[PDB]
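Take a look at the structure set out below.
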There are 2 protein chains.
Amino acid sequence: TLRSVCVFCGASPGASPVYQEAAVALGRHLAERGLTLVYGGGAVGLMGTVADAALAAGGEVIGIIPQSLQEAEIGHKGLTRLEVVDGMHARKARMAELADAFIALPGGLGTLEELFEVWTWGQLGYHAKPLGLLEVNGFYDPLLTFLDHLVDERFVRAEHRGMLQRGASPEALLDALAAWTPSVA
Amino acid sequence: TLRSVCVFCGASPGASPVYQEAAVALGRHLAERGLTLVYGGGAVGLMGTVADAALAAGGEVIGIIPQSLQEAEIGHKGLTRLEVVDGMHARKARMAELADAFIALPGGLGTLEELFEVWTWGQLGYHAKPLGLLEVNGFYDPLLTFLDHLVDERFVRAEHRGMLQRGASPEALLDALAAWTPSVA
């Protein structure tokens, strides 16, 4: 049973409307499902979009932001709660602490470092929470090819590769996350 | 002027001899160049290989390991120094502190989370040190395709994308890192 899902996503909006459309769909779906959205607390780019969509649908949203980005004034003013913490490391740990699962929408370097870090925490046995990519057109295609090469070349175990789900539909991806177990090897 | 280079690389050896051959070449080259090798301090997989090759060539090697991995007994016993620190976050920060540049050899999830984190630190203006991928056959090919998609889709700025160099030759990659400046946009 999922109750809260942490979403990682770009601080930019992306070069085309498809990214914002996916963000909207994800945000709306989480709220419709009774799930709490946990995220980095921004009002810019896809961060803004996913939070606004969840809020507009009546969902609870918890933003977790380091003081450094907060005084850079990027912080959302309409959330259920906006938690200001001491540093990026504390931020990521808090986000993970409150989440039952993790979803990456498209984003850049920060989105990817968040995802790979939480994934590594799973690999190392710090949590057993599933992760997933919300696919938007072919955005994640080459990353997926790369990630499967890691398994073929034996730098990543099949069971750790299997912590990462994927789907183009928020409903189908959330279903996969909610049901995820190491038993389906 | 580079004096120390931090290398990120797999804790596994990889499915074929090409990975270890590259690691050996990199390690040897750093030492031949008078550069200090900074790394995660392991004796397993490509970590072991790069360190051994640098040591065999007479180079200085500094390993930085969290107490948690140290008491999991993966720590190299023949380095110039092996620094045991408090946590993964401290580890990464120390590694960055001692490094003038960063190189990723092939690896898995941990290698990638290290790389993307240090890259993000650069993007955010915490350091202005270059990063590079040591290419081994077509290993990094799909990652590179993905990374260029991030720029096309405007989730990553061209100037931040340009902090990451690449090369199949340790000599040519180190040359690119040593010379790197934001001016070559």
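Following Swiss-Prot, chain A shows residues 2-186, kept in their order.
Positions of Cβ are set from backbone N, Cα and C atoms, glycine also.
What Swiss-Prot lists as substrate binding site is A:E74, A:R92, A:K93, A:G109, A:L110, A:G111, A:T112, A:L113, A:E114, A:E115, A:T121. For A:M89 to A, Swiss-Prot lists a mutagenesis experiment annotated as follows: Almost complete loss of activity. According to Swiss-Prot, the mutagenesis experiment A:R92 to A carries the following note: Almost complete loss of activity. Under the heading of mutagenesis, Swiss-Prot lists A:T112 to A and annotates it as follows: Almost complete loss of activity. Quoted from Swiss-Prot, the note on mutagenesis experiment A:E118 to A is: Retains 8% of wild-type activity.
Filtering the binding-site residues A:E74, A:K93, A:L110, A:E114, A:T121 for a Cβ under 8 angstroms from any Cβ of chain B leaves A:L110, A:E114, A:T121, in order along the sequence. Listed recorded positions: A:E74, A:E114, A:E118. The one with the lowest count of other Cβ atoms within 10 Å of its Cβ is A:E74. Considering only the recorded positions A:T112, A:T121, the Cβ with the fewest other Cβ atoms within 10 Å is that of A:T121.
Summary: among the recorded positions (A:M89, A:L110), the fewest other C-beta atoms within 10 A of the C-beta are counted at A:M89. In this view, A:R92 (mutagenesis position) is surrounded by 22 other Cβ atoms within 10 Å of its Cβ, with every protein chain counted.
Each residue contributes its Cα atom, and for A:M89 (mutagenesis position) and A:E114 (substrate binding site) those atoms are 11 Å apart. DSSP assigns A:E74 (substrate binding site) to coil, not to a helix or a strand. A:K93 (substrate binding site) sits 9 Å from A:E118 (mutagenesis position), taking the CA atoms of both as reference points. Taking the Cα of A:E74 (substrate binding site) as the reference point, the closest of the mutagenesis positions A:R92, A:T112, A:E118 is A:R92.
Here the CA atom of A:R92 (mutagenesis position) lies 13 Å from the CA atom of A:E114 (substrate binding site).
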